[PDB]
Amino acid sequence: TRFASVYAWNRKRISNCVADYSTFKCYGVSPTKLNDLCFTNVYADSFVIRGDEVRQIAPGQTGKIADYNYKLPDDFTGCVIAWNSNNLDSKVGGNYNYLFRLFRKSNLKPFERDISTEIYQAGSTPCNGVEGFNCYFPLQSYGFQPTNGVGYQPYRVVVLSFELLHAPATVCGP
Amino acid sequence: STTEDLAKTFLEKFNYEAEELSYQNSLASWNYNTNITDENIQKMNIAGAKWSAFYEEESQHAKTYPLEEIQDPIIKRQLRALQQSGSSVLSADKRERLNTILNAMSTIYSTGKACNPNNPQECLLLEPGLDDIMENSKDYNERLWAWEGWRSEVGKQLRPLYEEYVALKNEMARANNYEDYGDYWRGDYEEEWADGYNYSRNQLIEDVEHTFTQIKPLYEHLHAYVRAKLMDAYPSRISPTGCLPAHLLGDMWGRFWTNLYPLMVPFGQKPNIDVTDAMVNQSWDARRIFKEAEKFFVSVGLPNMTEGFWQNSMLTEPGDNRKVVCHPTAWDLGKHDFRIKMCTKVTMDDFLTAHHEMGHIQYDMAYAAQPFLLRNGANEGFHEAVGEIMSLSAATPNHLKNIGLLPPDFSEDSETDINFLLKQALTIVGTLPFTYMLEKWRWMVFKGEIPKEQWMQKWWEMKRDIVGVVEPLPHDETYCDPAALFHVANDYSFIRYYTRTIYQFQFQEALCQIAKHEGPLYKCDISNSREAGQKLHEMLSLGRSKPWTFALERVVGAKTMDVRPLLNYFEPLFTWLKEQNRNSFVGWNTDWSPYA
Amino acid sequence: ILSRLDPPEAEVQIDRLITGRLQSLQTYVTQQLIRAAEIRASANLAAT
């Protein structure tokens, strides 16, 4: 239901244990075989997010998200399951509970944490407790009316890679 | 930082707050049409109170931008529109006067009416019977006393708190919240630029005069033959230069000869290819018009009404405790999925409105889906007649014969040729004049030139002469009924129809034979013309650097409106027209007159 | 290589391999060939 965010990317270390454990889309490293690829140890980049920006989940992006929160590296390669989550996360009361940041202060690489949560001014205002005249807060809420289409509506967002990792994998046969 | 960057963080939050809040307002309105309450009035109670506030305080709170050093169109216009303010334009006491004006008979204009004292028996509702008379009405003293009646009672039911609103705002209007009444609008059509980019001021108006001043014979004998019919039904007296009242045929409209149509049906003996009878020969219906007429008119693929919407939609006029009307209503949200809902009874006219109401949205997006406030249109005469105009434009007879309606009966044999052929001609012509002069008054009505002072004598004599044109009793200035116009109340101007109709004829012309169709010069074509689609993206509509000429037109069409293939259509007209309308004479000599 | 990355750039990798061995083995035989010339002159002198 809730996910560790892009900064909170979690070691749900889904590996190293004996292997006794929905439309598909394909971009990256050789897909059409299962055992050989390397899933080694997983910090999990996974959250329910917008679906419009799946083209910005791709090499070489530019836009609001790419400029001020996150962009995806030009070497993002992977074949995943592009499928919606309408019936699950298309609410009816109006849902602002999911928080998206508006601007980013440092050019960062993927895969770490930044929790700057001070009362964040984006303008010249010395915001002495009175909002306005270019005053802001770091994180911004979403808002989800009874009818959010696939764009802001979350897919169950498997728009991922099977990223190439370092350690021995854990998927094999006989 | 810049206008774009400051307004851009502003709009990343302001699309959200304004879109979202007026969005809650729209959803609340829908919940209202589910169920009625006061909570439902400003929410439709909290949200309409919140939204009217919200916009005025948006003015108050982002009213902070100048204009002077601007040499560029989008920045200039954007910043003037931004500096346009609500609840906050001028000084304290006069704007408090203004806000009470606006809200106070923004309410009482709906709340106002009265009754009749003549016969002390009853005063109750009046709508239906006179509307049946509207549909079948040709009667004499009815015409006369009915115009007198209704444009005599509207007066003092408007005048009390619209006295406050329109009248008191009208003396300030003689100082109209701007400068006033003449050149400060006679100095605006020359767009704020110089030497290469911006508009002219006279070409369209001069060709309009050259058109009408000799289109008049079309009035002559078209209105001569529908005058034979209109005076075998209507009042009492025949000569060439007369005098008629209009208003209640039961109520206002009585507009066109296409409105006088039902005595004069399209095809007499063989059933017309007419959507009821001919498309029930073709097995097509009304609930089926929604679904099976997605199929039956827009087999090209109407956008789906969204699924849960289809489920919840009690689509017709509810007739239950819910009091709603699906007189075309539209819903549109955006939010990174391209979604549009509309109430539409898809006919073939409605085909054309499906196509270019997506197109009318395409216009809107061009001023409503660009960067949030860079969403600017082409010109001011371009907003709802954009739907009406290129509906009439998208009329495509033998393209929809490839879809299967019109046979090639466009022939010439005297009597039923008169009927069929001049009836399509009847529609394609129509008429200009008092709309013309009223819109001219609006343009020449923004700096100040209107005399006020010497009230009784000047206004009496001015008033008599200015009204002049007959109504059984005057509906008029000094006995102040006239300023009740819906086109001033809700601001739906008609020169909009005009400029887009010029656009219509040219671009339509190359729309239904020249993308290489089968037949004549009327017939315009786009058949299998993705290439037409890009050359629409391509050679009129981008801006005013090299203009409205440059990014759709000079391929889809060209500038002015003409009647040339319509002249191959309409030469029978002018000849027959000349030959017999001698019982209607230019101007008025006051001696000969049918209606006098 | 052939499991993961195809020969759009394995064709250039085999091209650079064959050309780098053109220089390096043509020069294997080339300095070994100038060496053969020197050793053959030496053998002629030794026999004389």
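To match Swiss-Prot, the residue numbers of chain A are left as they are there, and the shown ones run 345-365, 375-527.
Method on record in the header is electron microscopy, 3.8 Å.
Placed from the backbone N, Cα and C atoms, the Cβ positions cover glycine too.
In sequence order, A:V503, A:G504, A:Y505 constitute the residues six or more apart from A:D405 (variant position) in its chain with CB-CB distances below 8 Å. In the three-state DSSP scheme, A:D405 (variant position) falls into the helix class. The note that Swiss-Prot attaches to the natural variant A:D405 to N is: In strain: Omicron/BA.2, Omicron/BA.2.12.1, Omicron/BA.2.75, Omicron/BA.4, Omicron/BA.5, Omicron/BQ.1.1, Omicron/XBB.1.5, Omicron/EG.5.1; complete loss of interaction with host integrins.
Neighbour list (A:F456 (variant position), Cβ cut-off 8 Å, at least 6 residues apart, same chain): A:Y421, A:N422, A:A475. Annotation of the natural variant A:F456 to L in Swiss-Prot: In strain: Omicron/EG.5.1.
A:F486 to P appears in Swiss-Prot as a known natural variant, with the remark: In strain: Omicron/XBB.1.5, Omicron/EG.5.1. When secondary structure is read from DSSP and collapsed to three states, A:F486 (variant position) falls in the coil class.
The Cβ of A:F490 (mutagenesis position) lies under 8 Å from the Cβ of A:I472, A:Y473, each of which sits 6+ residues away along the same chain. Mutagenesis annotation in Swiss-Prot: A:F490 to L, described as Increased resistance to neutralizing antibodies and human covalescent sera neutralization; the structure shown retains the original residue.
Its Cβ taken as reference, A:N501 (mutagenesis position) is surrounded by 24 other Cβ atoms within 10 Å in the chains shown. Here Swiss-Prot notes a mutagenesis experiment, A:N501 to Y, with the remark: Increased binding affinity to human ACE2.
Here Swiss-Prot describes A:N501 to T as a published mutagenesis experiment; the accompanying note says: Reduced host ACE2-binding affinity in vitro.
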Item to check | Between A:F486 (variant position) and A:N501 (mutagenesis position): CA-CA distance (Å) | outcome: 31
